Amino acid sequence: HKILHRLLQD
Amino acid sequence: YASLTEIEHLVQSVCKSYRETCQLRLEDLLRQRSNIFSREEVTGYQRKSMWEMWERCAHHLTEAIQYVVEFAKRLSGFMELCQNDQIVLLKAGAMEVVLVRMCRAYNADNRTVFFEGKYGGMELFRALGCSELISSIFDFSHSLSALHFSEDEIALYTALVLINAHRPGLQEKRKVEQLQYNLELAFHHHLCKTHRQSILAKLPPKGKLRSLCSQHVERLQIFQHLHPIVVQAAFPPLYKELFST
Ligand SMILES: CCCN(Cc1ccccc1)Cc1ccc(NC(=O)Cc2ccc(S(=O)(=O)CC)cc2)cc1
């Protein structure tokens, strides 16, 4: 789940 | 133990998060209801290739999903959940929240949905080759339209659609159960103030949202087997991650 993980950062 | 004040603050917080991430203004959607695709324009869509129509619809869904991701990130309690559970909830729930949000863009009077600048019927989507799924989605939007949700009710209901403690794969189910319960109290409290608790018994039954999501995944499989290169070349990576098997 690379993309979802990235979206949840910040 | 969420106090009355804490529940009231949770209501406001959920409504705020939704308002900031609702995608299209309701007033704009409603005023556009008079703008309906012509027979010629419908024909044009029906003559599009399967691949182009899927590609367009995949892009539009991904745009909607990005707003739902942001909604989750701004939903109080959500970012406090463990990372695994955040992902589990969004992977299962993102499409379910879009499907619910979609009823805003659905006109029950003529069974049309807002798509690429105008309102069109389910026959607009014929080139997809998944007309039962489209018909089921229209039916679903129609069932929700009969409840005539306010924006605040959509906010609180979609919060519960997302924060679903029954999702398989949750590692900290208790924390999800607790947030889910507080959201239920917020929902019930708001409905009680507005004399709208009657709608609770009329909400989409168990398994309905799951069925629409499963069919979407299945119909994507069918398309992807027939057009593998297009999905790899052109589909949004988020769409592939959420829905490609
Ligand atoms: C969303 C489910 C229906 N959909 C099925 C499908 C999706 C992807 C591949 C194959 C089938 C078809 C569909 C997709 C998009 C649209 N319309 C729009 O995206 C325009 C729109 C509508 C509503 C809003 S909103 O503000 O109310 C938030 C969702 C925002 C933009 C229609 C059908």
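Residues 264-508, in that order, are what chain B shows, numbered as in Swiss-Prot.
Every residue, even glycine, has its Cβ placed from backbone N, Cα and C.
Annotation comment: Swiss-Prot describes B:269-508 as domain 'NR LBD', evidence class sequence analysis.
Secondary structure from DSSP puts B:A327 (mutagenesis position) in a helix. Listed in Swiss-Prot as a mutagenesis experiment, B:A327 to F is described as follows: Completely abolishes transcriptional activity.
Sequence-distant neighbours of B:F378 (mutagenesis position) (same chain, 6+ apart, CB under 8 A from its CB) are B:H323, B:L387. Listed in Swiss-Prot as a mutagenesis experiment, B:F378 to Q is described as follows: Completely abolishes transcriptional activity.
The number of other Cβ atoms within 10 Å of the Cβ belonging to B:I397 (mutagenesis position), over all protein chains shown, comes to 21. For the recorded site, B:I397 (mutagenesis position), the DSSP three-state label reads helix. Quoted from Swiss-Prot, the note on the mutagenesis of B:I397 to N is: Nearly abolishes transcriptional activity.
Each residue contributes its Cα atom, and for B:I397 (mutagenesis position) and B:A327 (mutagenesis position) these two points are 17 Å apart.
All chains included, 19 other C-beta atoms sit within 10 angstroms of the C-beta of B:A327 (mutagenesis position).
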